[PDB]
Amino acid sequence: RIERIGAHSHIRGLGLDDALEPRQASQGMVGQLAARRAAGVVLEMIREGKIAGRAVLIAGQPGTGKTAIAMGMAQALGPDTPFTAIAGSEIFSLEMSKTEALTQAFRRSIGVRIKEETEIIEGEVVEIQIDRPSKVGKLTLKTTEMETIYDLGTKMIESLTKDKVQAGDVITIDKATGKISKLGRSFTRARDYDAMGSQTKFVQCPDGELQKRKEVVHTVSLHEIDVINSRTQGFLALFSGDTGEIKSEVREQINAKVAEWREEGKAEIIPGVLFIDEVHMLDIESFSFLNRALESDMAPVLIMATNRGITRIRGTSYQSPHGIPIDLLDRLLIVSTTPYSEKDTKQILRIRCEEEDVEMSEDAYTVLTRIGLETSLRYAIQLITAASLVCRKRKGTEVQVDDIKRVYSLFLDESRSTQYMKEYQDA
Amino acid sequence: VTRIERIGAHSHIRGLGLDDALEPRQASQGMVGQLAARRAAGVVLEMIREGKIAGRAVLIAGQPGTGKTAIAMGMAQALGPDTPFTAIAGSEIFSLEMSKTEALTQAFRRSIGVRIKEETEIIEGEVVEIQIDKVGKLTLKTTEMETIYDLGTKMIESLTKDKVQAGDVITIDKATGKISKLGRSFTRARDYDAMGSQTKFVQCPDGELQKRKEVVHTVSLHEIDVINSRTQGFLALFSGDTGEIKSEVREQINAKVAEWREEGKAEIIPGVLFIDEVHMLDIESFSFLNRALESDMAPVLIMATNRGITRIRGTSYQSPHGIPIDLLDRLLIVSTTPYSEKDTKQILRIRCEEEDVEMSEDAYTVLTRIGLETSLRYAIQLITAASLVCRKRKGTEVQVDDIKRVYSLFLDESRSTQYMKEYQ
Amino acid sequence: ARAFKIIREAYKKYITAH
Amino acid sequence: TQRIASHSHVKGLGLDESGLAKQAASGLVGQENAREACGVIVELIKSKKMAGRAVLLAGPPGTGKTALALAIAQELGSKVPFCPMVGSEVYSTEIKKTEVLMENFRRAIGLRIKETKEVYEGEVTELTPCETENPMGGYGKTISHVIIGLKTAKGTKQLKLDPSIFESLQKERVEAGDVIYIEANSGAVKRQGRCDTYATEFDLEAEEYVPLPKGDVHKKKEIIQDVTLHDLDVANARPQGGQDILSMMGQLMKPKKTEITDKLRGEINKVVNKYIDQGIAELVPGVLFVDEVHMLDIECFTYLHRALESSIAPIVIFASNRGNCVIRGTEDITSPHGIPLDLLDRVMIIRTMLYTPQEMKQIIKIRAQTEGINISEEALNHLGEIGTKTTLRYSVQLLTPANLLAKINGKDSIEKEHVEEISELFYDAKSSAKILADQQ
Amino acid sequence: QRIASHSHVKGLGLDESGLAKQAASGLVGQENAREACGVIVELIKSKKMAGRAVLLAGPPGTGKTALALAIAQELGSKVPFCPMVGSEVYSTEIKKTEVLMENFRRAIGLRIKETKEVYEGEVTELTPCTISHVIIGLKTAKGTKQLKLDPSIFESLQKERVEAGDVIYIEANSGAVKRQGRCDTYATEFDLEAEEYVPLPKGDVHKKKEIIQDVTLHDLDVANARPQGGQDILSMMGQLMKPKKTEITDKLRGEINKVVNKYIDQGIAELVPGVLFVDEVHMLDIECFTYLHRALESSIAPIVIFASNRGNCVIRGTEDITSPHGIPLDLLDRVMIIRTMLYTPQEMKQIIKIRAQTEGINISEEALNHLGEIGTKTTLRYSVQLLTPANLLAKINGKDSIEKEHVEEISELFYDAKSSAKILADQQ
Amino acid sequence: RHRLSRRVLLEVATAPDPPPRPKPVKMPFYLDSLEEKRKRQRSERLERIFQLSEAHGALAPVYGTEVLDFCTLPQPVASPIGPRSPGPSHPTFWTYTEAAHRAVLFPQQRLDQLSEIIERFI
Ligand SMILES: Nc1ncnc2c1ncn2[C@@H]1O[C@H](COP(=O)(O)OP(=O)(O)O)[C@@H](O)[C@H]1O
Ligand SMILES: Nc1ncnc2c1ncn2[C@@H]1O[C@H](COP(=O)(O)OP(=O)(O)O)[C@@H](O)[C@H]1O
Ligand SMILES: Nc1ncnc2c1ncn2[C@@H]1O[C@H](COP(=O)(O)OP(=O)(O)O)[C@@H](O)[C@H]1O
Ligand SMILES: Nc1ncnc2c1ncn2[C@@H]1O[C@H](COP(=O)(O)OP(=O)(O)O)[C@@H](O)[C@H]1O
């Protein structure tokens, strides 16, 4: 519940129609029609997942919505489709190489959902008998439609004693493994009613047939598979820090077994997206590897946001556009984002202030758009909450122009601090 | 007879030659000259021994061979051995298991002492009999009295896992922290020919079986290593801790030490962290110190650098003493003026008094002149060199001729560089 | 402590008599 | 013990009820434009609404960045967590650079959690079964309840428990006349040995006989935990105990952080929400003070404005000391304040002014008051004068040695001659720089 | 016995008065340098001065390492000598500072007289008397003896599975029972059985003999670095390695010094200062120098010998600071510098003749003359190399000696450094 | 204090004393050379045991045992869950909530959580 809003929490998805036609200010996305349409096309390509190994780059001026479009795509994609967001600087790890980090990032966005049809029982416990001396017992389960009696076995009795369930509890019995998962308690209480105990809570009993065939599903990423399969350290894929996967003995075997599972129909595929923000940080070797890492059926599509222009590639002295070599840049097609106009910045500020639940006067909007057009958009967005605090401190209702103008003099955006940096502090 | 520590470089510095009013003496306690510098050293030593404020850094700078390290070792000797004095070189923090910052935190915490005091009721006495049926009884004995003790499962398990035997002088306390302290003597020659490594015969204890023992020990604030892992404290005997978990270290050690200070079971005694040749630190460690000195509990710093306007490691910038200005702001610089014709001869005479190298007046004058021409430290080596050359000469007092004989054997840096005209 | 010695002296006599 | 520090005098921002900074209050003086600017972000933090906000304290060295930066922790109070860190702590040998940033980001987000549990204590006097009239066929009576009498310093009361509690007691192997521990909410029963008050003689066995528990037999007191997201993260990351041999690896150092984000989107970060919405825990978003930010590498700066865009992140109070300086890790880049332009575009900069002689004099007076020095009016004036020449640091640092010289010279207050004598024994950066430039 | 490059150097060769001869010890010329070496060798034997350093400066091939090896030889074996190359300091497992620290604690030797005793012989019977004691009968060719054997080591006795018939050791100090195997007379009890059947000891079962062997201080530090035992999982110490792990100054070496001083005061131990030697000091990093020029100022650092094999060059680690001998001026002071100069044709010929008569090759006069003349064109270290293959070819040709037709013909098969440089000027 | 000086050991070599029995109820063949050899070897034996006993207790610990037990806080230093709580009498019990304890999963609890994918993906 309590997860405070962020700078990108306002976008709930690309504001597109059924024909990939971007609307002006729908679903949080304001303006930027061309880039939004391109992102919608690539997303429609994502939800299809019949080709893997493509890439699309979003370039433009700083503060034009690259990461915003990325988050919008992530949100419109929804769950049930792995989406991995990583900064270019995250792969520079000390416990693994750069290529290993890139392989892990790629395989972390490839999901394998194994459909398992396991028959179980689900009913309210009415009575339980267990004769301790092997030990033998019985069980009675009730549902709204029917009841029955069970002659528990030794291992079922052991499991129920480990769970130590009692009458009235609503539980599910896995016929295969015997695992008892209790959802809660039915309308029953008072074990003794004279001993101490916590407050009682009740829930309705299950409906329909007592025993029913339901469908469980286990969705894990290819990275998690290679991980838990890397070595015999028990309960891996969390392990707090460590991945040292081997190329052939594990990775190729995981790929082959996933292909075999897809063949018979256990878990076919669910490709994902790897949004690599600030990809200019990657080293020349990272691009060298990415060249051939995209040439694989298990290579999900990646999205890169670039802010640099004609600048040397990190790790060398080769000038290239987007700070990316023309080798990797040959595959990915680029999308251009147009700088927001006056009415675009104004509506962006309006939506971002309506997201923070702050009311600003009509002149407040005008002055803030003035500031965010003479200055960067991010500063005008940051001035929405700062101005919304002085107003409350003076027991105000909606942000006025005076509050914004005061909080503008209280802070400096990018230029009023460098222009005043005329004291020779340190260098 | 020969100890592990013979005479070294700074061996004649046996203290700080200052009066009760911190007035520097011309020559006292082995130190010479450096009146203002030694007075500043005593002023900082006063606040060291006081231990109220934290984050005091005193920088001593001057020409090479003016007594910066000399004043540092003098302060170290004037300061009692009770307060910690961590002297490290500027290159000791460049560790591979530790970063350039964690090693510095460990060095800081190593200079904060903690005088712990503990009291525990100890039951000690010679075991006479041990019966076991589970329940049993224990017959402890002393030279003064004897008594039976009824045991239980928890005690029987400890008496079995630790193979106590009739006669073992056991030591027990509340919570049964038993120790196989020593063995009886009446069981004469339990080992006729071969004895265990941990076994040793000791006389019967005296007094009553129940005796209150008081133990006091001065552990440094770096004892976090004792609980940084599940080891039994022996991580402090090797590399061990590398991470310095901030949460654990601060929010447990500082709080519990503050609690001990209230219960009276411990008391902090801040020390000193002398970083010799600190100009080898990078801008990272300097910017770290900038904040570290702003902490609640932090020892005082003493630095000895001879760098003028030189480059700061890890950057292309140049600043005084080769360290950033933002750090100089948080320092307290002290001078070390070069020595004159008189102070050089005086310290040379003092150094000769160390190894009992009885020299002549003409030899003293010639050596002082040589040292003023080439270097001070060089003249300190010629003392022992000429002493050894005259010893084989069947003499008893170094002469001017013996000094000149050595002056040609061991050429100085200046003359050595002058002789490099061949260029191989 | 001193009571222990008196108690041992007392024990000696009983055993000596019986 | 106090152990007076360098910033033990700042008690708060010293702002009035209207949000205007007083000329001198709560130890701070001057910097009204800055103490009012960094005061709005205090309310921003107290709102628990925004995530990833940043404010940059950019000024010359010694102007007071750290002074009014940690003072926010005083205004905010100790209840909300405050994680300070210098820019040099990111470089590590066992954890990547960009990861220490994340680890510190989650250490600043606190999560206070409350739980209520009943408790039982006291010597058990008797445990007799309550009879059930042949529930099954004619085999034998049945235990429907168990009457247990617990003795305490307050009184002795008989209580009934369930038959499962009777089975637990029987398998626990306890006897009568000893102290036990029951928790009805969970049902587990713990034992505290026997009663030291009457049960044990002078015997030696350290069975840990607990004295007759003092207080009511039944007691409830809400336990209030204060755990951060980083603490629970490390806990789920470096488990503890003496089982599951994987956990038995207590011989290795195991400093191995870099918590994979799988464990973030999964565990605690999720159960935190499941406890907050359930009404068990209250999130306490804290502050992340990162001074000397100019020390961060280009990779660190790039990751900074990717973690600052996450919905789960605390405020950040940077403190940049360098002017137009080259970014560490790159070449021929002259970004202002030693911070990349891209990141400066995301931070709100608060410019601190340069102290005038009177303000530095007030600061010296306050620091002397804190250290406990009885500086006189002439010594104070001379300190201010000689501090107008150099920086404020050297000026205000000449209070401890001057006081020592005073005490040594039979005095109780720093005089005009004491600071003059100390001013000659020690000098500032500029003097040493000139002396070095004059020499070789 | 594997004739080495410095095997002919057996001493500095000074007279009773301290003057340098053209001694047969293996050194010729270098009168002033050898005199300085002999003057400093007395410092080592004095056992009173610590924290010193001597820099052997001179062009390459002038024999500074030869002077250091002569200093090491003249001392003997009682005092340790630890030759170390400057490049060896750069260890990728542990920081260089601690490497140098440990290196400084290795030269210092320590002699101690332990009058231990052990008992050896065929164990004839074990009678364990809650064990009060266990009597063990050991049989030898000179008789049998019964020993009450400290039941605390009955654990080890059982750990070795020893019983009547086996031949075993046992140390009186700690109980180091060691099973040598079954007795000789019990062999063939089973015509096929995996056993050792060690011969029966011939000496006196009671073996009390003194061991005056010496150990190094760094060895003690290492022995006290990591713990011992497999209490629960501490068995992990017999596994993954322990490469020169860092000790700590505050709690290990201080206690070591304290206990060593205590023992020395009791008259048991005996300290013997060693001599450290660093080859090609110019290879060390500037931080290594910054640590060294302050660590050698302590009161326990042993006398060190520095050898720089080059002149004025940039110090490693700065790339922009030049200093003579590749050593910073700050550290170049406090170090007695001994110059090493070039040789003359006569001295080169004498060195070559010494190497020849040491290797075992007899050479004619006309051959040795040109072989030494080549030492003038080429470096002194080239005729020494050419000498051997000349004798090899001669022996191949039947001629047991070296004539002028061999040394002048083998110089054609191999090229010297200058000739290779001249030919290799084409970059290939 | 009780170093068991040498002469005390020589004196202890005297014949032993008889054991108590508490039950009170109230308020020509001879070889001089062999005897000499046995006496000499017994003296050597006593000297040896004295030497070995004095040589095993001359070293004092660097910290000992009470120092570490004092500095050794409960096994969990800063872990969000509390250590073994012997009872309610000590503050440490009323400091850690069980809800916070459920927030940290031990490795076997991770096994219980992952059993399904452990079975169907390894
Ligand atoms: N299409 C859009 N709709 C609404 N707001 C936007 C849009 N694009 C950018 N923004 C605003 O701009 C701010 C920062 O944009 P950002 O994603 O950093 O752009 P860039 O990726 O080009 O730097 C966000 O706070 C967001 O509110
Ligand atoms: N005041 C003094 N009294 C005695 N000896 C001194 C004095 N000043 C310097 N020395 C000697 O001169 C040497 C200078 O060494 P060091 O302190 O390393 O130089 P610096 O500190 O200037 O770099 C020391 O070994 C010391 O014995
Ligand atoms: N507003 C203020 N009120 C009182 N003292 C101050 C103030 N600002 C700075 N100081 C003093 O100046 C000293 C150094 O300031 P500091 O904040 O460390 O510099 P910076 O933050 O610029 O690195 C502090 O020890 C503090 O006592
Ligand atoms: N005085 C000498 N007497 C005999 N042989 C010498 C003498 N000086 C040098 N040599 C020979 O010349 C060689 C020089 O090798 P080395 O000592 O490694 O060169 P440097 O020490 O100059 O770097 C040695 O192998 C040695 O046999």
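Just so it is clear, chain E uses Swiss-Prot numbers, and the residues here are 13-141, 153-451, in order.
Per the header of the entry, the method used was electron microscopy, 3.2 Å.
Just so it is clear, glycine is given a Cβ too, placed from its N, Cα and C backbone atoms.
As given in Swiss-Prot:
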- E:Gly70, E:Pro71, E:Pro72, E:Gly73, E:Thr74, E:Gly75, E:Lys76, E:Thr77: ATP binding site (BINDING)
- E:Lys76 to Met: No effect on interaction with NOPCHAP1 (MUTAGEN)
- E:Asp302 to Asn: Abolishes ATPase activity; inhibition of MYC- and CTNNB1-mediated transformation (MUTAGEN)
- E:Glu303 to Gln: Reduces ATPase activity. Decreases interaction with NOPCHAP1. No effect on formation of RUVBL1-RUVBL2 heteromeric complex (MUTAGEN)
Over all shown protein chains, what is the count of other CB atoms within 10 A of the CB belonging to E:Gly70 (ATP binding site)? 29
Tell me, which binding-site residues from E:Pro72, E:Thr74, E:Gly75 are within 10 Å of E:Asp302 (mutagenesis position) if we use the C-alpha atoms? none
What whole-number Å value do you get for the CA-CA distance of E:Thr74 (ATP binding site) and E:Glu303 (mutagenesis position)? 14
Write out which of the listed recorded positions, namely E:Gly73, E:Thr74, E:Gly75, E:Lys76, E:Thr77, E:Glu303, lie with a C-beta under 8 A from a C-beta of chain A, sequence order kept, or 'none'. none
Is it possible to get the count of other C-beta atoms within 10 angstroms of the C-beta of E:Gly75 (ATP binding site)? 27
Between E:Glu303 (mutagenesis position) and E:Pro71 (ATP binding site): CA-CA distance (Å): 12
Cβ atoms within 10 Å, counted per site: which of E:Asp302, E:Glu303 has the most, among these mutagenesis positions? E:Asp302
Simplified to three states, DSSP reports E:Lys76 (mutagenesis position) as helix
For the ATP site built from E:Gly70, E:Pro71, E:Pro72, E:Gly73, E:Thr74, E:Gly75, E:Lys76, E:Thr77, further residues of that chain with CB within 8 A of the site's CB center: E:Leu68, E:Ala78, E:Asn332, E:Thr363
E:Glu303 (mutagenesis position) and E:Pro72 (ATP binding site), distance between Cα atoms, whole Å: 11
Taking each of E:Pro71, E:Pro72, E:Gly75, E:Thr77 in turn, which of these binding-site residues have a Cβ less than 8 Å away from a Cβ in chain B? E:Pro71, E:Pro72
Could you state the CA-to-CA distance between E:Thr77 (ATP binding site) and E:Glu303 (mutagenesis position) to the nearest Å? 10
Coarse DSSP state, helix versus strand versus coil, of E:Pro71 (ATP binding site): coil
Listed in sequence order, the recorded positions from E:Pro71, E:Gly73, E:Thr74, E:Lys76, E:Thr77 whose CB sits under 6 Å from ligand 4 are E:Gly73, E:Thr74, E:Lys76, E:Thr77
Quick note, E:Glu303 (mutagenesis position) and E:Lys76 (mutagenesis position): C-alpha atoms separated, nearest Å, by 10
Only counting partners 6 or more residues apart, tell me which same-chain residues put their Cβ under 8 Å from the Cβ of E:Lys76 (mutagenesis position). E:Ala45, E:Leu68, E:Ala69, E:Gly70, E:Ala330, E:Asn332, E:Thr363
Using a Cβ-Cβ cut-off under 8 angstroms and a sequence gap of six or more, which residues of the chain neighbour E:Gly73 (ATP binding site)? E:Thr402, E:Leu403, E:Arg404
